[PDB]
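Student: Please see the structure below; I have some questions.
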Amino acid sequence: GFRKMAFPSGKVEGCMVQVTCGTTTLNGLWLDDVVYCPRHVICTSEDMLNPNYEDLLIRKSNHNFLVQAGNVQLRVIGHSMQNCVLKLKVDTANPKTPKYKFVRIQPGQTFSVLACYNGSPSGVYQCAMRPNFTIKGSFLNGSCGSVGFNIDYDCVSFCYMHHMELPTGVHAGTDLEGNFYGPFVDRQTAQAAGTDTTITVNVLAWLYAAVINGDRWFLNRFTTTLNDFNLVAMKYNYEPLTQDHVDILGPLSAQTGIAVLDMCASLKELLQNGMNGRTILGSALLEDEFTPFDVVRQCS
Amino acid sequence: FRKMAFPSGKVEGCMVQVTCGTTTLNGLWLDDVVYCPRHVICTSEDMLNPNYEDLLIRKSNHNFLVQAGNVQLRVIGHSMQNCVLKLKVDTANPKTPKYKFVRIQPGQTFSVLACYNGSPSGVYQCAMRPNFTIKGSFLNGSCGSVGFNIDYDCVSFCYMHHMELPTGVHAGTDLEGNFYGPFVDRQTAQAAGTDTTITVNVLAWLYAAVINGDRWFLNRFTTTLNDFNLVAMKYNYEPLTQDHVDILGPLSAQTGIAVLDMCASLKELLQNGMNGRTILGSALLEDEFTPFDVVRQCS
Ligand SMILES: *[C@H](O)[C@H](C[C@@H]1CCNC1=O)NC(=O)[C@H](CC(C)C)NC(=O)OC[C@@H]1CCC(=O)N1CCc1ccccc1
Ligand SMILES: *[C@H](O)[C@H](C[C@@H]1CCNC1=O)NC(=O)[C@H](CC(C)C)NC(=O)OC[C@@H]1CCC(=O)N1CCc1ccccc1
């Protein structure tokens, strides 16, 4: 079978806390003796439209930040700002702090989101960083500070923290250094993204997964050159496929005996002809939020 | 709308591995009991048609290797309940959540924590199909992985994984060891009944579309429940039960559209098709979001 699968979220759940300043409440990430959260928690209504964050932050005291881990209040003993994230230093270390690191992911890469409200985890799902640096998340009011992550062995690699929804309903945020993905800004304004494109190497991975699970109606007898495929792919607002992408698809190619450029010829036919009512792995649309690695691990 | 799983940490803290000879699967460690599929006691060649009672009579506590990670939990008692093994262990799980064992209905959804050798690998959302299979993602060694829902702080355990069918869907039991559907834990070819579309969930999905301002498909007609069920079966949709009508209640109230009026709108979509339009960015009607799922993501 094949499902959109998230990493188990327990190691991240034990880091989540609630952070309040004024009448604003969102989530923080508690690692060792530091809590990370979106800086716009210091903003009032009158601040949110053009917040001069350095100016607003210097006027705040440690005691203006109310941090709660379940029943317990954590005492803030210092605060600083790193780009769009606030670092609240606390007098107590999180014992549940896992082995972790902070990474900035590339567009087309995937990661799990642990959506939280008032510091309590509510759900977990899988996302990709879109080529236009938005994410198609499920985030309501109160979800800021929810984080996205990958787990390699015993290590949690944090790659996203949530800050906002765009008018189109997609979402935008930062890495754990507080740098936004994309051309967005932590002010209360309607912001449009650049035109999105489809993550081709991931569509190809998913087609291979469909074959591994017995679905093959979209295959064809034809091949294509890499450049002629890319010409068609760009026409349809699909990302170009690089030779590194081709190399990454090798394992999936070997396992199934379908040359990458044969699968590209299939995808080209799907783009030109559409799906003619049919479905692949349940979907009526071509899915682009599985990486080759995602498909490999899940299918062995 | 995403498929969203429950946070899995409370269940991760309960996963262990259980080994008999070379056969290793997963178990669920709550208080001082470990729950797992009984077929752990079967050699690969025993699985063709096992005599579970006779295989268990030859077993002693000291034939069972239970491990949390690499740490052995000594087994101090054992009993078979339907198709699961209960192994009493000498340590109460310090991470035991508040929990319940529940038997769910077809159509209901739940999160699966896929595990191998006692270690969680992934979590995803499943629906229990009307033919009592699930469209899971499971490899060798996944048995004893569990499906669950979390209400407030209480984990309601509803599924334990035992097997894959010829069509590549999956079958298992509740935590009392009773299979969902007409399957047995024997390495024999078995067939699921023909599957049907989960009508209550499709209706939930239509409510979700209305809540988001997508309401072209609403019409001025209504229907009886019986007339709707008889029409729906002709399109291989499940009949609605009284419980289905009940769990659509909150979405009915939220939108002010009576359940039976939404049924009349769906009947017209069945009878006339989408005429080329979409609902919620899709020509397909989705059937694996329950009314609870719709609430979790809209409000
Ligand atoms: C933090 O919890 C919250 C998360 C948001 C809330 C809705 N969904 C989410 O993911 N973040 C915020 O509220 C942002 C705070 C800023 C960065 C100071 N703002 C935000 O997400 O605004 C969302 C709304 C939805 C529609 C839209 O365009 N905007 C932007 C603000 C706005 C401008 C003009 C008109 C209406 C809204
Ligand atoms: C337990 O980890 C394992 C999980 C399986 C492994 C592959 N995917 C899964 O979900 N369960 C088992 O191996 C089952 C043990 C029995 C119930 C004692 N058996 C099982 O899953 O058999 C699967 C195979 C795949 C093809 C097929 O038809 N079957 C069923 C039995 C069978 C019939 C005919 C020919 C070969 C096997």
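The residue numbers of chain B are those assigned by Swiss-Prot, with the residues present covering 3266-3564 sequentially.
For this deposited structure, the header notes the method as X-ray crystallography, 2.0 Å.
Heads up, the Cβ atoms here are built off N, Cα and C, so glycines get one too.
Pasting the feature list from Swiss-Prot:
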- B:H3304: active site, for 3CL-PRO activity (ACT_SITE)
- B:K3353 to R: In strain: Beta/B.1.351 (VARIANT)
- B:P3395 to H: In strain: Omicron/BA.1, Omicron/BA.2, Omicron/BA.2.12.1, Omicron/BA.2.75, Omicron/BA.4, Omicron/BA.5, Omicron/BQ.1.1, Omicron/XBB.1.5, Omicron/EG.5.1 (VARIANT)
- B:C3408: active site, nucleophile (ACT_SITE)
- B:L3468 to V: In strain: Zeta/P.2 (VARIANT)
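Walk me through the surroundings of each of these features.
Tutor: In three-state terms derived from DSSP, B:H3304 (active site, for 3CL-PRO activity) belongs to a helical segment. Using a 10 Å Cβ-Cβ cutoff, B:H3304 (active site, for 3CL-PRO activity) registers 24 neighbours.
The Cβ of B:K3353 (variant position) lies under 8 Å from the Cβ of B:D3297, B:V3298, B:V3299, B:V3340, B:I3341, B:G3342, B:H3343, each of these being in the same chain and 6 or more residues away along the sequence.
DSSP assigns B:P3395 (variant position) to coil in the three-state reduction, placing it in neither a helix nor a strand.
Cβ environment of B:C3408 (active site, nucleophile): B:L3290, B:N3291, B:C3301, B:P3302, B:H3304, B:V3305, B:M3425, B:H3426, B:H3427, B:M3428 lie under 8 Å away, each six or more residues apart in the same chain. B:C3408 (active site, nucleophile) falls outside any helix or strand according to DSSP and counts as coil.
With a cut-off of 8 Å between CB atoms and residues at least 6 apart in sequence, the same chain places B:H3509, B:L3513, B:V3524, B:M3527, B:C3528, B:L3531 near B:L3468 (variant position), listed in sequence order.
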Student: Which of the three DSSP states, helix, strand or coil, fits B:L3468 (variant position)?
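Tutor: In the DSSP reduction, B:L3468 (variant position) maps to helix.
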Student: So what sits near B:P3395 (variant position) in its own chain, CB-to-CB under 8 Å and at least six residues off in sequence?
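Tutor: In sequence order, B:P3371, B:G3372, B:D3460, B:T3461, B:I3463, B:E3503 meet the Cβ cut-off.
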Student: Does any of B:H3304, B:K3353, B:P3395, B:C3408, B:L3468 have a Cβ within less than 6 Å of an atom of ligand 2? These are the recorded positions; tell me which, or none.
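Tutor: The ones that qualify, in sequence order, are B:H3304, B:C3408.
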